[PDB]
Amino acid sequence: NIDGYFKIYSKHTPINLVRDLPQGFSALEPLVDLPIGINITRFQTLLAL
Amino acid sequence: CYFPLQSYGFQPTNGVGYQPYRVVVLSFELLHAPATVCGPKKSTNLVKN
Ligand SMILES: *[C@@H]1O[C@H](CO)[C@@H](O)[C@H](O)[C@H]1NC(C)=O
């Protein structure tokens, strides 16, 4: 989030179970840009049960 | 102490001053936000070679 613009990049790939953060390379293509213009200093996740 | 509320009597035979009018006020502001509510409609047909 800079100059009043919020940017989001993403990249999805299947993974082989146990190993966490495998070796490899994958660039994150842009997804979403919004000109919200808001200060952000903290954030929190969400999850469904 | 008099009644604050009142209502116009809009019969069709009223004069132009008494004729009801619908007026819309279009207010514009710049509070230094990146928001934009306009857009151009100019696009000439492309040419090649
Ligand atoms: C963000 O914080 C800065 C510095 O405190 C301030 O100047 C700015 O107006 C703030 N913007 C918003 C949207 O809170």
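So for chain B, numbering is Swiss-Prot's, and the shown residues are 488-536, in order.
Technique stated in the header: electron microscopy, 2.7 Å.
Any Cβ shown, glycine's included, is placed from N, Cα and C.
Listed in sequence order, the same-chain residues six or more apart from B:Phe490 (mutagenesis position) with CB atoms under 8 A from its CB number zero; the list is none. According to Swiss-Prot, the experimentally introduced change B:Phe490 to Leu is described as follows: Increased resistance to neutralizing antibodies and human covalescent sera neutralization.
Listed in Swiss-Prot as a natural variant, B:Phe490 to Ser is described as follows: In strain: Lambda/C.37, Omicron/BQ.1.1, Omicron/XBB.1.5, Omicron/EG.5.1.
Under the heading of mutagenesis, Swiss-Prot lists B:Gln493 to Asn and annotates it as follows: Reduced host ACE2-binding affinity in vitro. Cβ neighbour count for B:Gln493 (mutagenesis position) (all protein chains, 10 Å cutoff from its Cβ): 6.
One mutagenesis experiment named in Swiss-Prot is B:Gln493 to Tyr, and its note says Reduced host ACE2-binding affinity in vitro. Secondary structure at B:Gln493 (mutagenesis position), taken from DSSP and collapsed to helix, strand or coil, is coil.
According to Swiss-Prot, the natural variant B:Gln493 to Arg carries the following note: In strain: Omicron/BA.1, Omicron/BA.2, Omicron/BA.2.12.1.
Remark: B:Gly496 (variant position) has no non-local neighbours by Cβ distance under 8 Å and separation of at least 6 in sequence. The note that Swiss-Prot attaches to the natural variant B:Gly496 to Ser is: In strain: Omicron/BA.1.
For the published mutagenesis B:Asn501 to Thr, Swiss-Prot gives the following note: Reduced host ACE2-binding affinity in vitro. For the recorded site, B:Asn501 (mutagenesis position), the DSSP three-state label reads coil.
One mutagenesis experiment named in Swiss-Prot is B:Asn501 to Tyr, and its note says Increased binding affinity to human ACE2. Neighbour density for B:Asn501 (mutagenesis position): within 10 A of its CB lie 12 other CB atoms from the protein chains shown.
B:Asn501 to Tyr appears in Swiss-Prot as a known natural variant, with the remark: In strain: Alpha/B.1.1.7, Beta/B.1.351, Gamma/P.1, Theta/P.3, Mu/B.1.621, 19B/501Y, Omicron/BA.1, Omicron/BA.2, Omicron/BA.2.12.1, Omicron/BA.2.75, Omicron/BA.4, Omicron/BA.5, Omicron/BQ.1.1, Omicron/XBB.1.5, Omicron/EG.5.1; May enhance affinity to human ACE2 receptor.
Quoting Swiss-Prot on the natural variant B:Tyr505 to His: In strain: Omicron/BA.1, Omicron/BA.2, Omicron/BA.2.12.1, Omicron/BA.2.75, Omicron/BA.4, Omicron/BA.5, Omicron/BQ.1.1, Omicron/XBB.1.5, Omicron/EG.5.1.
For the mutagenesis experiment B:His519 to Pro, the note given by Swiss-Prot reads: Increased resistance to human covalescent sera neutralization. Counting only residues at least six positions away in the same chain, no Cβ atom sits under 8 Å from the Cβ of B:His519 (mutagenesis position).
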B:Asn501 (mutagenesis position) to B:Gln493 (mutagenesis position) - Cα separation in whole Å: 18
